[PDB]
Amino acid sequence: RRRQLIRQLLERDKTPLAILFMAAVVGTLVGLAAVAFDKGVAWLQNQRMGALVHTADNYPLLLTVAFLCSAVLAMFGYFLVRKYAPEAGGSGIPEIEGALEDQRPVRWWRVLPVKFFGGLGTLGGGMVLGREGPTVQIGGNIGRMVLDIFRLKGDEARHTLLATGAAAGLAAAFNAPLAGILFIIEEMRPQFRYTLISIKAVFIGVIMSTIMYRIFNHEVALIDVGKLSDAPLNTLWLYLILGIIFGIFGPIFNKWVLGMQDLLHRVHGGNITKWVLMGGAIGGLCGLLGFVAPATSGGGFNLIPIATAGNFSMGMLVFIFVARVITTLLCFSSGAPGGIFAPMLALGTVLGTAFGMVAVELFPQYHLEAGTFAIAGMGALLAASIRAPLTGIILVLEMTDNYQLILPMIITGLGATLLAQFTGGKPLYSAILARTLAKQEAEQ
Amino acid sequence: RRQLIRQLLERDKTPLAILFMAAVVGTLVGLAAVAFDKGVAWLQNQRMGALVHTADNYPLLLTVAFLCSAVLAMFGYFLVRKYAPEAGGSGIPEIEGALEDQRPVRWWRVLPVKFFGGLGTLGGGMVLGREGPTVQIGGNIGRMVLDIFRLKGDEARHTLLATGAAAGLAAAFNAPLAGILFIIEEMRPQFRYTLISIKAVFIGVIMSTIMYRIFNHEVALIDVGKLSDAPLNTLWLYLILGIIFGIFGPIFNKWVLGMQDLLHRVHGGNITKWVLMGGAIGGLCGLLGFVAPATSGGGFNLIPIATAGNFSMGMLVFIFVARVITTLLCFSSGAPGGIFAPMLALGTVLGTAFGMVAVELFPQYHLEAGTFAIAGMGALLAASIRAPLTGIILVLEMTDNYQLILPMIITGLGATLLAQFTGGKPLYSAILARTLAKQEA
């Protein structure tokens, strides 16, 4: 295998030109798709807001069309999934992850309109879910689509185009090119064996998708946090502690999402009508909460800058944290189309700010700013529950642009993962793919 | 499939022993890298005061400039040729091979050789970088604790050897992310599966970086300021620049390989002719390090100057050509020291050059040449070493201009694409191959 290596080394990085070109095609489509999906979610959330103004006097009526508008939208999403594409329920990352292991199918003819229009309903209703879920799975399916259409042959192309799709899908969801590519090579790709995924090609796709997002969303950032203060060396130990706190909570939260999947399955038993009804109740709860306490519902991207700036009270942070754990579990574990990835950014930000608040008062000698502990905690639930810290760190970095916190961010992230491992926790997506793969033999 | 279901449920459970030892490896590599850096600076400093001692007799002054660097160079070439030949050149290909289990990690020899050998060449003012020493040293450090504590298993041998090199690149640039990314994009075995725990590599990189911060806080290797943004209608200029790097990469790649050959003739493999040749080269840099400092040294000093556009077009052309010459002369000679960093200075200069032309051709874009410098900084890395994700993330960690992430990523891929399409190969992988081929012949 020495003489084999010398041959391989000299042939290293020579991706087939066909795959490189198709990577650009896949990337472009996924971008436009993720852009259209985002524009769609916004519109529906906006129509719902105008409807509440139409009835802005009769509070009980106003509380009703709030419920109903989101309820109907949720049901349309739950139905689209249960009836035409059950594999489009939940995040969609475990499914695309399975497709790379060649253990799950990519039924793009069904999932593309199901996820797009199903997620459009759940997110548009104001449920606590994220765009990654839809965009990643859609993007993966888009990639499979061009593979079929152009009939490209080979394991490399199937694995690559499927990978650049999900990568370009995560990138367009956050305007985070680096975080998308990193997600493929740290979490998405097959973890227990070799594969032929061209990073160069995944890159090309991510570029175009990100470029597409920039044609339609320039000048405004998803999260603006401003330039925060630096972090002294003697203050680092506070971040390792915060990571540990995330480290024991990650696995706990991980059980809850899994366990709430079970408990909610009993409510409908698998029945398409009980389920869609249950989803309308859940979706209606968020649309209601989306009026009476907007920080307890929605994507949560709005409270992140507020939390970081320290404009919340300690009681509000505890309220938001507990209330969002509840509505995150209720929305994701119910099987609605929509990721859990992004709402863990809001949960982490709040939990970090909370820590920073106590840290500020306990040590005035450190001249602390609670916003530094929020930025550190933003990608911490990602590291403790999803167990992909490198992605979470680079993601938060791309979204917050506070690089002088790179050490606290990294330290808080590893503390999350280490204690997540040491307390018996498992990666959420890998534990879900396993739960699904095990049932696909349980009923045999 | 049921195998997968078993594997998924057991995913990411790195042995606690490997995790703890990763922290140890990282700490040691950090202090080592810190000590190496403090050493190099000291020697560069003494040489500078020596030139002051004789700051009147210009020909004498030009001599003790030559001599001080010549002697220092020779001490490095000798330390390598006599005790550890595998410590010559970068050291990245060597550690890369060690991960393939196709090269040995002789830490009892390489550690003092690379440390004190690199101390000489770098301290003399030769055009090389600290990555080479620090990465190889770090990998050896990682091997050392593996042996000492007698940790068994392929995972531990592969991991500890990987966190070492990662922690070594990190401490050389104050770039933790770029270090970790280097292992998972270039260093690790590229054609088969391996058991390298990313979480563990991370832990090592932390401590090493932390160590660097205990001794180097408050000052950055490269300060460039906040540059202007890049409009969408301006991106096509970055793809063009990436193409220019794309065709030059492979060419420069042949040159380093070819000059390795041409310089081997001068000494034939003889330890005396070689060390003597090294003293002439090292002496040249110490001379150039006085008469035209931009043509010698690590090059980290001209990057902010270039980016701020304080250079003329002619000076940029001068610096570029003069540094192509002194980079090949220093690295292809076999001296201990990486080629990684001196390509940052080469790419920055080439980019600024491009940006200058862009500024005058299109005043409607309201350009700033410094944006094309930042884009070009990790472009030679992408064209010649062919590790663009690392290069992009490295420059990002060193320049802190994230609003240029699209131009940087585009210029990077334009480099790798055209590097591939013009028959270029990854330098380090082409060097490890050159070495593995002489071994079985």
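Residue numbering for chain A follows Swiss-Prot, covering 17-460 in order.
Using N, Cα and C of the backbone, Cβ positions are placed for all residues, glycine too.
For the recorded site, A:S107 (mutagenesis position), the DSSP three-state label reads coil. Quoting Swiss-Prot on the mutagenesis of A:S107 to A: Uncouples chloride transport from proton transport.
Summarising the annotation, Swiss-Prot assigns chloride binding site to A:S107, A:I356, A:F357, A:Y445 and lists experimental evidence as the type of evidence. Taking a C-beta cut-off of under 8 angstroms and a sequence separation of 6 or more, A:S107 (mutagenesis position) has the following same-chain neighbours: A:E148, A:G149, A:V152, A:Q153, A:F348, A:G354, A:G355, A:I356, A:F357, A:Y445, A:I448.
According to Swiss-Prot, the mutagenesis experiment A:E148 to A or Q carries the following note: Abolishes proton transport, but permits the transit of chloride ions. Abolishes gating, permitting continuous rapid transit of chloride ions; when associated with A-445. The Cβ neighbour count for A:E148 (mutagenesis position), using a 10 Å radius and every protein chain shown, is 26.
Less than 8 angstroms from the CB of A:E203 (mutagenesis position) sit A:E113, A:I402, A:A404, A:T407, A:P443, A:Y445, each of them six or more residues away in the same chain. Among the mutagenesis experiments that Swiss-Prot reports, A:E203 to C, I, L or V is described with the note: Abolishes proton and chloride transport.
When secondary structure is read from DSSP and collapsed to three states, A:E203 (mutagenesis position) falls in the helix class. Listed in Swiss-Prot is the mutagenesis experiment A:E203 to A, G, Q, S or T, annotated as follows: Abolishes proton transport, and reduces chloride transport.
Among the mutagenesis results in Swiss-Prot, A:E203 to D or H has the note: No effect on proton and chloride transport. The residue drawn here is the original one.
According to Swiss-Prot, the experimentally introduced change A:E203 to K or R is described as follows: Decreased proton and chloride transport.
Counting every protein chain shown, the Cβ of A:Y445 (mutagenesis position) has 26 other Cβ atoms within 10 Å. A:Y445 to L appears in Swiss-Prot as a mutagenesis experiment; the accompanying note says: Alters stoichiometry of proton/chloride exchange.
For A:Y445 to F or W, Swiss-Prot lists a mutagenesis experiment annotated as follows: No effect. DSSP classifies A:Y445 (mutagenesis position) as helix under the three-state reduction.
According to Swiss-Prot, the mutagenesis experiment A:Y445 to A carries the annotation: Abolishes gating, permitting continuous rapid transit of chloride ions; when associated with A-148.
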Number of other Cβ atoms within 10 Å of the Cβ of A:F357 (chloride binding site) across all protein chains: 30
Around the Cβ of A:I356 (chloride binding site), the count of other Cβ atoms that are within 10 Å: 29
Extra residues within 8 Å (Cβ to Cβ centroid of A:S107, A:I356, A:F357, A:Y445), chloride: A:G106, A:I109, A:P110, A:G146, A:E148, A:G149, A:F348, A:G355, A:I402, A:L444, A:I448
